[PDB]
Amino acid sequence: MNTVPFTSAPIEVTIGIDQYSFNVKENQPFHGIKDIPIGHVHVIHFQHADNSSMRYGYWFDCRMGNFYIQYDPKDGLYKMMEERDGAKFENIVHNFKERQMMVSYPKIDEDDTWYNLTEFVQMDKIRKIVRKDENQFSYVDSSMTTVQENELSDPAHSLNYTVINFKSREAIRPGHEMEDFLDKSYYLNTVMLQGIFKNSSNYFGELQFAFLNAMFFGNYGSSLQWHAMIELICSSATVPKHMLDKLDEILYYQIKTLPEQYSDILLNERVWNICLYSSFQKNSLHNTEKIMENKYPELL
Amino acid sequence: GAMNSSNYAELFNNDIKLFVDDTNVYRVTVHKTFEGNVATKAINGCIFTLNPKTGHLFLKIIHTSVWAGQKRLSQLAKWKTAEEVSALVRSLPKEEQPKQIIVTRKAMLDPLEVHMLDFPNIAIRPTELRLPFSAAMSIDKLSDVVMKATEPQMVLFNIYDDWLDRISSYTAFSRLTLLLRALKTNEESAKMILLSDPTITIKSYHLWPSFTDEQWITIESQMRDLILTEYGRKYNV
Ligand SMILES: C[C@H](N)CCc1ccc(F)c(F)c1
């Protein structure tokens, strides 16, 4: 089990760890988060009491270093810092676990939620979408725009998701105009899976990473990307049967985890009703359709 | 964005544009089979592509062979219209290519947009106007070349005959839309109006009769009477 220690909590904040969250009061004795399952990526995120504007947070993998959180009073946020002196990290963290100053990552043993939300998410691929090579962890917030959104203005602070555009030469073979626009299998399978993502596990990891940036930070452009990657599969007549089965599981847990009160903003009517009812895959996402119908029959 | 009465005059400025109507591309008769079922038989169609400023009409005849063995013909028709508009643009010299193409039905927008990706600098626009170009097949010479064609074929017309010698594009477009609207609402009366007087003739290289300015006013008035009336006969007023 790994540990995210905190230098102190000088400002009142809501702290998120993966799908959990808890309130910390200003200058309450608090020195971090213990018992974090090794082996998964994690996200630790922050919403200040005084300004619900700007959620922000750090994607990280405990195998890639010792990482602590420290409040910066100049830039005014909780920052992720790495302590390379391993023996000193073991000691300060032991010092805090002895004084019982750490909240315990509250995982239920029956619970495979975070696993099933992050199945294909790799820290290596995250770092290619969020470019700040000097750090092993990656910062995201609510207001960060995407590469594609920057085409429609600080590139260092962008989310470099894979650009998907259905009315583009990439997506449409000369002389197959109707065919490829109505049945996107060639964009999905040749251009994207074989050409760019190399495999569907990388496809799925971006898809999942987009959804989670949408849910945790309200990052609008991440939501666009999530729906675009769903749409390209739903809009393809020819998809490997194993991709479909996995997509159905992937979406099922995403829909399950979505807060019911955020569905109005986060879910795109047009995309979902196409996947579930109109498109080639209308009959292939049984679990996703069952939860979408029993939980959000309104959107449909 | 979309075209309407508030930006109506834009059509006669000096930016090359084309209207595209697809309403007569896929045409069928519906009939009963020996078994008492119903079946369609297709007939030849056309794409009506029109420069509103010059009156040039690029009539692309759609021969029924283009449907043999095809499924979902109504959807295919839109895509086949886009493929043929696009080919027409590519055949034109650059200085002749339109800067805007306006579709008369919004369902054409994605099909044409997709076929015209290679022309990022041509705007593909819809319109809110309810233009009566579907009635283009009530013009006898147009209907004739369409129904006689035995193979695909692009025929060129000036839908304004010689009008621009004497009137502005604005006014020639206005006359054309009134004639076509009359044709659409009551083709028989519309046609009686136009040919009643046998001294007025249609010149071999024209589509409409050779009316003097004075006769045109009479004609235009009579077409208005028709359109209001049939709008009465229709809404009882
Ligand atoms: C910023 C200093 N050089 C390190 C102090 C510090 C404080 C709390 C930690 F958990 C940690 F890992 C390091």
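The first residue you see is number 1, and the count goes up from there.
Heads up, header says this was done by X-ray crystallography, 1.8 Å.
Any Cβ shown, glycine's included, is placed from N, Cα and C.
Here Swiss-Prot notes a mutagenesis experiment, B:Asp21 to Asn (Swiss-Prot position 1853), with the remark: Reduced growth at 30 degrees Celsius. Strongly reduced growth at 16 degrees Celsius. Among the sequence features in Swiss-Prot, the mutagenesis site B:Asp22 to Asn (Swiss-Prot position 1854) is noted as follows: Reduced growth at 30 degrees Celsius. Strongly reduced growth at 16 degrees Celsius. Among the mutagenesis entries in Swiss-Prot is B:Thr23 to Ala (Swiss-Prot position 1855), noted as: Reduced growth at 30 degrees Celsius. Strongly reduced growth at 16 degrees Celsius. Under its mutagenesis annotations, Swiss-Prot gives B:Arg105 to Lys (Swiss-Prot position 1937) the following note: Severely impaired growth. Reduced growth at 30 degrees Celsius. Strongly reduced growth at 16 degrees Celsius.
Structure with Swiss-Prot features highlighted.
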{"residue": "B:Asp21", "record": "mutagenesis position", "Cβ neighbours (10 Å)": "22"}
{"residue": "B:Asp22", "record": "mutagenesis position", "Cβ neighbours (10 Å)": "28"}
{"residue": "B:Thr23", "record": "mutagenesis position", "Cβ neighbours (10 Å)": "21"}
{"residue": "B:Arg105", "record": "mutagenesis position", "Cβ neighbours (10 Å)": "16"}
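Here the Cα atom of B:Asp21 (mutagenesis position) is found 7 Å from that of B:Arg105 (mutagenesis position).
You'll find the Cα of B:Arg105 (mutagenesis position) roughly 8 Å from the Cα of B:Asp22 (mutagenesis position).
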